[PDB]
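Structure first, commentary second.
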Amino acid sequence: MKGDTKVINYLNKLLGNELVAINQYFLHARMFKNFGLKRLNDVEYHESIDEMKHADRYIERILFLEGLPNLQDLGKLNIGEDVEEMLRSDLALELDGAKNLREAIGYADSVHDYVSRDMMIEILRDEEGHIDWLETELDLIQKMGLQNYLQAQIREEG
Amino acid sequence: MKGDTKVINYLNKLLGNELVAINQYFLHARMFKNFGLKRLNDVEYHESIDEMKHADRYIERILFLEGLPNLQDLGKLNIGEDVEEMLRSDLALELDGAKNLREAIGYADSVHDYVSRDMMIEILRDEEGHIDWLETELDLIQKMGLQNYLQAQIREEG
Amino acid sequence: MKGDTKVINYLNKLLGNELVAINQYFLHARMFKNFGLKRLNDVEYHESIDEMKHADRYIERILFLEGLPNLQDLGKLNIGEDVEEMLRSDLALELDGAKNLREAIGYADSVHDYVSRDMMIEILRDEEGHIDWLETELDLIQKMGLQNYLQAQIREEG
Amino acid sequence: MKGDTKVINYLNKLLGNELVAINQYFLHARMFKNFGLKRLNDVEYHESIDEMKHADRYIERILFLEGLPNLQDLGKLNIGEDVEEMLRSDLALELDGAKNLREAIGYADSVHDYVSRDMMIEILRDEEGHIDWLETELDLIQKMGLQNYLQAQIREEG
Amino acid sequence: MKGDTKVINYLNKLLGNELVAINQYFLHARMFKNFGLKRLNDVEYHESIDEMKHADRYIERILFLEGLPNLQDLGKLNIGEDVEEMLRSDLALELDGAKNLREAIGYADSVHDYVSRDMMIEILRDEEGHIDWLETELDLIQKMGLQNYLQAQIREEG
Amino acid sequence: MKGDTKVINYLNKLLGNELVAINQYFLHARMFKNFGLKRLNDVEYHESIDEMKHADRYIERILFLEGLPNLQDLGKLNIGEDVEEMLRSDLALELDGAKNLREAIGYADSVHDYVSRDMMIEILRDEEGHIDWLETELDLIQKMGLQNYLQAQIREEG
Amino acid sequence: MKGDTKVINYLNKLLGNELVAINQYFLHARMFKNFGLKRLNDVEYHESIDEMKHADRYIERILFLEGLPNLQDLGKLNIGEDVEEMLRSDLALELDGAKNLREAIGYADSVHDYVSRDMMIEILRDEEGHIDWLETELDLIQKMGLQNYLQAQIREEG
Ligand code: HEM
Ligand code: HEM
Ligand code: HEM
Ligand SMILES: [Fe+3]
Ligand SMILES: [Fe+3]
Ligand SMILES: [Fe+3]
Ligand SMILES: [Fe+3]
Ligand SMILES: [Fe+3]
Ligand SMILES: [Fe+3]
Ligand SMILES: [Fe+3]
């Protein structure tokens, strides 16, 4: 079914965001794993998978609407060296992505692509989940201090 | 994540509605139970639980959006003395709540708080369910008469 | 069965206490949950449920004794902003409620409402349990320090 | 263990009440059964059993306290001919028994027979249950009318 | 079905016997239990239940035949203070009851109430069982002596 | 929670009783075991455990009420040399303990420590159980004679 | 079998030690429990049980050897107010008991009471276990600091 061109550009832009997040989250995960912060590796890994699911959804939708998924261009990764910096970087990324999502959802509505919208609202809900988790972790770091925070990531959560 | 202030006020207003419904429905439930109308106790009870789930959702959302859930102010309960009056009171309440929900949903959309909107649409769908049930019961009372209606509430539905 | 009027007023006053505790405990629970203090969310939540059970018992008893349960008036919630302040607030509330209970129990005895008394003694025993738990948590905070206390609430207890 | 004499007289008086209720409830049960009111036979039967449990408890307690259980004297049965009259008769009996119980409980307390008291408070709680049930049935008869009430007792409750 | 009047009087007289036996056997049972004669408590208890079954059968039959079951008049209990005396008292009672049964059975036959007769013959067979048991126990007491007999009742029979 | 001082003294006095009973009952148990009176070892042992449960309850309660459990002072053990003397000694002890309990319960009531009272009433009920058992055994010894009584304690009760 | 008198005195002295440890360990356990140090309550409790097993063994042995177990005299409890002080007190007690055990074992050997010796060597092995555990805990307190040590006792070990 031929989709609205501008919806497809939004879908490709959002796909672009997911591609960045996939990599940044996966690297972060294995950095944590190397640091021995087993718990942060598990969560960040499961979030990389999450962004993969999102990418897949965009790709299928773009194809359905007869556009060309763009997996060629990769935006800026911001990696960082310590736990806080890395978490904070994931949060900034997630916030920029939520912004683009809000914009795309409004536009899809106005051209009546309600199923693209519906898909995007689900993804946004997932993003808001990641945002919640990140914000909480970052406050925990301040409230309990870095040393206690680190000790608390050593073992995986059952 | 800092939410839109006016969305938070709506969420607190809706939360306010749920708080009223929770109490009015619970009292009604146990009044029915005391009357020996076992079936009406079961349904109204399960609806009190339902409104609790709604309150919980608002509270979590307000907190997520960094507002202050207001559980302090309690609107007017209207209790009533006989079955019809009590059912009718629940229906009026549910109708005022649906009105506030319609208004909040429109507003959340226009400030792009799509996940608050999504949550609110689910809740509205639940409210419309309660409305359906209440309307039906009230017509049954007219069509079959109060005495038969009452006899029909004595045993619980399997 | 027509109960003693003053017993009913006591039951409504106690019900009043439970209504306050239900809300204060539920809000606290979800505040903790938002803070990421998973363990405190679980305990405070299970205490909100507890106070609900108490409210239900009063409501049923008032109805049985042919009084009018009052779910309309809601006393002062005191919420607070940090863990200690919130725990301490729950403790003060629980202490005022235990005071009213002691008074109601003595009175029910003197008008021979022994089953209302029996119910109230069970509830008091539950309250004393909450008091024990709160006092212990607050001392733990002093003995081990806030930072260690917080780290210790991150994971739920199996 | 030698008990207080007056406690034993109370226990025998209460036992006396149970003996009456046992018979009146059993006869009523089988009258209902004969009437084809299967549901009322089940409940009244289960209440006759209940009063038997009470009698047994008094008998064991009297023996323990070294008194002589009196199963020889039987108070006035009031049987009645139709459903309402019979239910109403059970209610009056249950009310006189609750009165004697309230009095015995106060006295046991003042001579420090706390375990006799504890037993009596449990029994009173059971009586208050029977009272609740009876009152409810009698109101149902008025609210839904005798004909509908009767139809509603034909089948047993699962 | 309207029964023969005199059959109904017999059924009420027999019912009267059962009512006496029910109480005398139950008291004896719990006296034994208090004495620590666990085995005699079990047997006498199971015989009280037995007489209850008999009473129930009479009550249902009287109602069926459209008479008025009489649970108001209670014949003489003879309780006794020691094991032998109490067993012997149960035996005398059981013997008087068998006498009335023999008489009632003959009469029911002559007015053709064969199903009342059939019921009564079953009950008589049960009574003869109790008689057998009682006689045996009483001879055991003589043959082995009271002290050995008592020791032999301490534990329940598997 | 700061308790009433005099309640705490009562709780320590009662705890004192349990401490005595624990030891006297345990020694008696193993004396019986040595005598080969397997059945008396089982019962007395299970009663020593029982008094331990009581001690534990007092200790926890005293601590809760912020007093100092006193396990230092041990009252007079009275051991005795033969079965009767030892049983009789347990009975006297149990009787003195019931006396102190009756007194403590009355006092707890008058200062409104209803949960301490509730706990104490449960314990009293247990004590009254031990008293019943002891009295029965001692009468069995008289009724069946010492030799038969002893033979009857050789095997354990299933 | 008549034992050596001096062995019996040793057994009574060792029994004396166990009696002290039983109480001191049980109180400590419930103090920890009250402090909310769930893990220390579990271990100290399981050590109180352990000392009970030891007492039982001495009591049975003394009886077997035809001496009089002495449960009347209770040595000095040293309770203490904070965790370290209490642990340290248990360690000193355990050390004095090991000393008496070493002495008793040597003596039992020289009078050829090899089975008393064998029993005592097993108990000593258990004591050495408690000593190991206590020493380790006390060093952990120094190495990780009191605050971290406390946090680490909050949850029970699976
Ligand atoms: C104020 C009067 C209220 C009464 C009398 C009441 C009563 C009850 C009762 C009896 C239960 C069942 C206990 C159980 O789950 O085992 C329950 C469950 C629950 N309540 Fe309330 N409640 C009240 C208010 C509230 C409020 C203000 C909230 C806040 C959101 C709330 C949230 C919940 C939740 C989430 C459940 C569990 C539902 C489930 O998973 O089945 N309740 N309530
Ligand atoms: C006097 C008229 C009575 C009638 C017609 C009657 C009838 C019955 C019947 C039909 C049963 C069921 C049989 C079964 O358990 O399988 C029963 C049970 C029982 N009865 Fe009676 N009864 C009478 C009086 C009494 C009295 C005076 C006592 C003395 C306490 C008593 C004590 C009991 C007890 C303890 C049970 C067993 C309850 C259970 O565990 O389910 N009954 N009765
Ligand atoms: C002082 C002489 C005592 C002796 C000889 C003794 C003996 C025993 C024995 C042999 C057991 C069974 C072990 C097991 O549970 O597997 C036991 C259990 C127990 N003891 Fe003691 N004990 C004594 C004092 C105490 C004291 C002072 C307390 C303090 C409250 C206490 C509290 C307990 C408790 C709570 C149990 C577990 C009961 C159960 O759950 O079955 N004991 N005791
Ligand atoms: Fe994504
Ligand atoms: Fe709702
Ligand atoms: Fe409460
Ligand atoms: Fe009763
Ligand atoms: Fe019979
Ligand atoms: Fe005790
Ligand atoms: Fe030891």
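The backbone N, Cα and C atoms fix where each Cβ goes, and this holds for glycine too.
The feature Fe cation 1 binding site is assigned by Swiss-Prot to A:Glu18, A:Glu51, A:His54, A:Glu127. Taken from Swiss-Prot, the feature Fe cation 3 binding site applies to A:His46, A:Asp50. According to Swiss-Prot, the Fe cation 2 binding site annotation covers A:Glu51, A:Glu94, A:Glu127, A:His130. Residues annotated as heme b binding site in Swiss-Prot: A:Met52. Here the residue is the original one, while Swiss-Prot reports the published mutagenesis A:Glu18 to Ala with the comment Highly decreased Fe(2+) oxidation activity. Is also severely restricted in its ability to lay down an iron core. According to Swiss-Prot, the mutagenesis experiment A:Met31 to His or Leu carries this note: No loss of heme binding. For the mutagenesis of A:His46 to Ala, Swiss-Prot gives this note: Fe(2+)-binding and single turnover oxidation at the ferroxidase center occur normally but iron mineralization within the cavity is significantly impaired. The structure shown keeps the original residue. For the published mutagenesis A:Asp50 to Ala, Swiss-Prot gives the following note: Fe(2+)-binding and single turnover oxidation at the ferroxidase center occur normally but iron mineralization within the cavity is significantly impaired. Experimental mutagenesis at this site is recorded by Swiss-Prot as A:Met52 to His or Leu, annotated: Loss of heme binding. Is still capable of accumulating iron. In Swiss-Prot, a mutagenesis experiment is listed as A:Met86 to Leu, annotated with the note No loss of heme binding. Swiss-Prot gives this note for the published mutagenesis A:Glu127 to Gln: Decreased Fe(2+) oxidation activity. Is also affected in its ability to lay down an iron core. According to Swiss-Prot, the experimentally introduced change A:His130 to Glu is described as follows: Decreased Fe(2+) oxidation activity. Is also severely restricted in its ability to lay down an iron core. For A:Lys38 to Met, Swiss-Prot lists a natural variant annotated as follows: In strain: ECOR 30. Quoted from Swiss-Prot, the note on natural variant A:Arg57 to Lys is: In strain: ECOR 30. Variant annotation in Swiss-Prot: A:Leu68 to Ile, described as In strain: ECOR 30; the structure shown retains the original residue.
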Judged by the number of other CB atoms within 10 angstroms, which among A:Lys38, A:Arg57, A:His130 is the least packed of the recorded positions? A:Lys38
Can you give me the residues near the recorded Fe cation 2 site, meaning same chain, not A:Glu51, A:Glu94, A:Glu127, A:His130 themselves, Cβ no more than 8 Å from the center of the site's Cβ atoms? A:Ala21, A:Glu47, A:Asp50, A:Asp90, A:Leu93, A:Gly97, A:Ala98, A:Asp126, A:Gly129, A:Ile131
Neighbourhood of A:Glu127 (mutagenesis position) by C-beta distance under 8 A, where only residues 6 or more apart in the same chain count: A:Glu94, A:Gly97, A:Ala98, A:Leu101
Other residues, Cβ within 8 Å of A:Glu18, A:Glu51, A:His54, A:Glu127 Cβ centroid (Fe cation 1 site): A:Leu14, A:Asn17, A:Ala21, A:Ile22, A:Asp50, A:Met52, A:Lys53, A:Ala55, A:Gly97, A:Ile123, A:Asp126
Its Cβ having more other Cβ atoms within 10 Å than any other among the recorded positions A:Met31, A:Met52, A:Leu68, A:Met86, the winner is A:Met86
Quick one: of A:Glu18, A:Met52, A:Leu68, A:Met86, which recorded positions have a CB closer than 8 A to some CB in chain D? none
Cβ neighbours of A:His54 (Fe cation 1 binding site) where a neighbour is any other Cβ within 10 Å: 24
Using DSSP and collapsing to three states, where does A:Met31 (mutagenesis position) fall: helix, strand or coil? helix
Listed recorded positions are A:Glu18, A:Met31, A:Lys38, A:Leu68, A:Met86; which of them have CA atoms within 10 A of the CA of A:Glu51 (Fe cation 1 binding site)? A:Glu18
Out of A:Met31, A:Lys38, A:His46, A:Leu68, A:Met86, A:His130, give those recorded positions positioned within 10 angstroms of A:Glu18 (mutagenesis position), comparing C-alpha atoms, in sequence order. none
Cβ atoms near A:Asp50 (mutagenesis position) (within 10 Å, other residues, all chains): 19
When the Cα of A:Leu68 (variant position) is compared with the Cα of each of the recorded positions A:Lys38, A:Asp50, A:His54, A:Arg57, A:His130, which one is closest? A:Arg57
Count the other Cβ atoms sitting within 10 Å of the Cβ of A:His46 (mutagenesis position), across every protein chain shown. 11
By CA distance, which of the recorded positions (A:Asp50, A:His54, A:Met86) lies nearest to A:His130 (mutagenesis position)? A:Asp50
If one measures from the C-alpha of A:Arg57 (variant position) to the C-alpha of A:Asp50 (mutagenesis position), what distance in angstrom results, rounded to a whole number? 11
The rounded CA-CA distance in Å from A:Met52 (mutagenesis position) to A:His46 (mutagenesis position) is 10
When you measure from the Cβ of A:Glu94 (Fe cation 2 binding site), how many other Cβ atoms are you left with inside 10 Å? 25
One of the recorded positions A:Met31, A:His46, A:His54 has its Cα closest to the Cα of A:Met86 (mutagenesis position), namely A:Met31
Between the Cα atoms of A:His54 (Fe cation 1 binding site) and A:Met31 (mutagenesis position), find the distance and write it as a whole number of Å. 23
The one of A:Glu18, A:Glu51 whose CB sees the fewest other CB atoms within 10 Å, among these recorded positions: A:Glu18
